[PDB]
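Report on the structure given below.
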Amino acid sequence: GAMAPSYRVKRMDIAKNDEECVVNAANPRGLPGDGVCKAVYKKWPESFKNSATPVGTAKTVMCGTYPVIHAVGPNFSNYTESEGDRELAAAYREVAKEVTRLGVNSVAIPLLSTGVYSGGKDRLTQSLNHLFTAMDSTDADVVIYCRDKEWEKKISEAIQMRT
Ligand SMILES: [Cl-]
Ligand SMILES: [Cl-]
Ligand SMILES: [Cl-]
């Protein structure tokens, strides 16, 4: 475990993370995809061997000894708000199980279902609150990765609000 488990946020490419493992914002088919998923495919292509997994699940594949946790959030274009919210919560619960199983002291994580799976909505708060619900009982240092300067400010504020 980390000595004083923390949340932090950085605005940069998660493929350049300084943590002991990464969470990919994966598609269910283990395809290279776009956005975070394509950055992850470029950096750790070996981790896409048998990475396909259903919505609401996470599947870990090792790139060398570096764990890539493929977490499949719902595409809100296809899911109802209600069913999508349930699957987005479930994906983060499976990430916390994997992070625990791996014994890592730190994890790099993106906000699931906030990009091309958002169904054109702002889901910062929805996705971040499900991340916290899952990860709060883990003792890994969590580093959240984002690309937008105003998202960076809002995530940092939400972390600081809990102290
Ligand atoms: Cl960058
Ligand atoms: Cl997304
Ligand atoms: Cl972002």
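Indices start at 1 and increase along the chain as displayed.
Including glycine, each Cβ sits where the backbone N, Cα and C put it.
Listed features, source Swiss-Prot:
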- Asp13 to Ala (Swiss-Prot position 1343): Partial loss of ADP-ribose 1'' phosphate phosphatase activity (MUTAGEN)
- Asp13, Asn27, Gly35, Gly115, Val116, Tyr117: ADP-D-ribose binding site (BINDING)
- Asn27 to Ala (Swiss-Prot position 1357): Partial loss of mono-ADP-ribosylhydrolase activity; complete loss of ADP-ribose 1'' phosphate phosphatase activity (MUTAGEN)
- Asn27 to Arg or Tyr (Swiss-Prot position 1357): Almost complete loss of mono-ADP-ribosylhydrolase activity (MUTAGEN)
- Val36 to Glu or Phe (Swiss-Prot position 1366): Almost complete loss of mono-ADP-ribosylhydrolase activity (MUTAGEN)
- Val36 to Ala (Swiss-Prot position 1366): Partial loss of mono-ADP-ribosylhydrolase activity (MUTAGEN)
- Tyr117 to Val or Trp (Swiss-Prot position 1447): Almost complete loss of mono-ADP-ribosylhydrolase activity (MUTAGEN)
- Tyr117 to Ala (Swiss-Prot position 1447): Partial loss of mono-ADP-ribosylhydrolase activity; complete loss of ADP-ribose 1'' phosphate phosphatase activity (MUTAGEN)
- Do any residues at least six apart in sequence from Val116 (ADP-D-ribose binding site), in the same chain, have a Cβ closer than 8 Å to its Cβ, and if so which, in order? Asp34, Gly35, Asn75
- Neighbourhood of ligand 2 - recorded positions from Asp13, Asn27, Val36, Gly115 with Cβ under 6 Å: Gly115
- Express the distance between the Cα positions of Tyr117 (mutagenesis position) and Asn27 (mutagenesis position) as a whole number of Å. 10
- Nearest to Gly115 (ADP-D-ribose binding site) by C-alpha distance, among the mutagenesis positions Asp13, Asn27, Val36, is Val36
- Task: Do me a favour and check the Cα-Cα span between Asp13 (mutagenesis position) and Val36 (mutagenesis position); whole Å is fine.
- Result: 8
- Message: Between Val36 (mutagenesis position) and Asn27 (mutagenesis position), how many Å separate their Cα atoms?
- Response: 11
- Query: Which residues does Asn27 (mutagenesis position) neighbour through Cβ under 8 Å, counting only same-chain ones at least six apart?
  - Reply: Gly33, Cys37, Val72
- How many other Cβ atoms are found within 10 Å of the Cβ atom of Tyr117 (mutagenesis position), counting all protein chains shown? 23
- Filter the recorded positions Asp13, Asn27, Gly35, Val36, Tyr117 down to those with CB closer than 6 A to an atom of ligand 1; keep them in sequence order. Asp13
- Largest separation between Cα atoms (Å) of residues that the record links to ADP-D-ribose, namely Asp13, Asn27, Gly35, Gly115, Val116, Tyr117: 18
